[PDB]
Amino acid sequence: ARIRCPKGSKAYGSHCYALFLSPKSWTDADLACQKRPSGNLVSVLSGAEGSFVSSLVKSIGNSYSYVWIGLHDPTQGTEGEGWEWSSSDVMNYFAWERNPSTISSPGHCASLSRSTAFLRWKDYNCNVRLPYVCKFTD
Ligand SMILES: [Zn+2]
Ligand SMILES: [Zn+2]
Ligand SMILES: [Zn+2]
């Protein structure tokens, strides 16, 4: 109604968000998020949502510099329009630190980078285990 979420997550818009510190590869993180109702690694569909997600993670801590979000490229470079959100939302907002199309052999998953105050996206090796943010409904 006035948007409430489960203990352990935060509301924004019509969604609940939760940061998990025990690191997982991109695929394992998204699968973990899917345990939740309409859950998936967070999709960032507006600058406003980007700022909110940023505030959610800013206090993670020195040990972590990258956090998984739900953007990946199933074409593994062969496409650079192969990127998509695991939630299947239309890619209507773009916040790359450096566009992957300017990178030779970029990572095929995207993470929020501490260098950009977690407001921008960095191509990253999908197999690396990182903390991650889930976006779901309650
Ligand atoms: Zn949803
Ligand atoms: Zn996909
Ligand atoms: Zn590659």
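Chain A is numbered as in Swiss-Prot; shown residues: 36-114, 117-175, in order.
Determined by X-ray crystallography, 1.8 Å, according to the entry header.
Note: Cβ is positioned from N, Cα and C throughout, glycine not excepted.
A 10 Å cutoff on Cβ-Cβ distances gives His50 (Zn(2+) binding site) a total of 22 other Cβ atoms nearby, all chains included. DSSP classifies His50 (Zn(2+) binding site) as strand under the three-state reduction. For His50, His107, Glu121, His145, the entry in Swiss-Prot reads Zn(2+) binding site.
Non-local contacts of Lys93 (mutagenesis position) by the CB criterion (under 8 A, 6+ apart in sequence, same chain) comprise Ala154, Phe155. Quoted from Swiss-Prot, the note attached to the mutagenesis of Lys93 to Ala states: Reduces binding to phospholipids and membrane toxicity. Loss of filament formation.
Here the residue is the original one, while Swiss-Prot reports the published mutagenesis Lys93 to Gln or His with the comment No effect on binding to phospholipids and membrane toxicity.
For the mutagenesis experiment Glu114 to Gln, the note given by Swiss-Prot reads: Reduces peptidoglycan binding and antibacterial activity. No effect on binding to phospholipids and membrane toxicity. No effect on filament formation. In the three-state DSSP classification, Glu114 (mutagenesis position) falls within coil.
Sequence-distant neighbours of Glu118 (mutagenesis position) (same chain, 6+ apart, CB under 8 A from its CB) do not exist here. Here the residue is the original one, while Swiss-Prot reports the published mutagenesis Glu118 to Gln with the comment Reduces antibacterial activity but no effect on peptidoglycan binding.
A coil conformation is recorded for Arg166 (mutagenesis position) in the three-state DSSP classification, outside any helix or strand. All protein chains considered, the CB of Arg166 (mutagenesis position) has 13 other CB atoms within 10 Å. According to Swiss-Prot, the mutagenesis experiment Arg166 to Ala carries this note: Reduces membrane toxicity.
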Other C-beta atoms that fall within 10 angstroms of the C-beta of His145 (Zn(2+) binding site):
21
Out of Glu114, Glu121, which of these recorded positions shows the lowest number of other CB atoms within 10 Å of its CB?
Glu114
To the nearest whole angstrom, state the Cα distance for the pair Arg166 (mutagenesis position) and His107 (Zn(2+) binding site).
15
Filtering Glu114, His145, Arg166 (recorded positions) by proximity to ligand 2: which pass a Cβ cutoff of under 6 Å to any of its atoms?
none
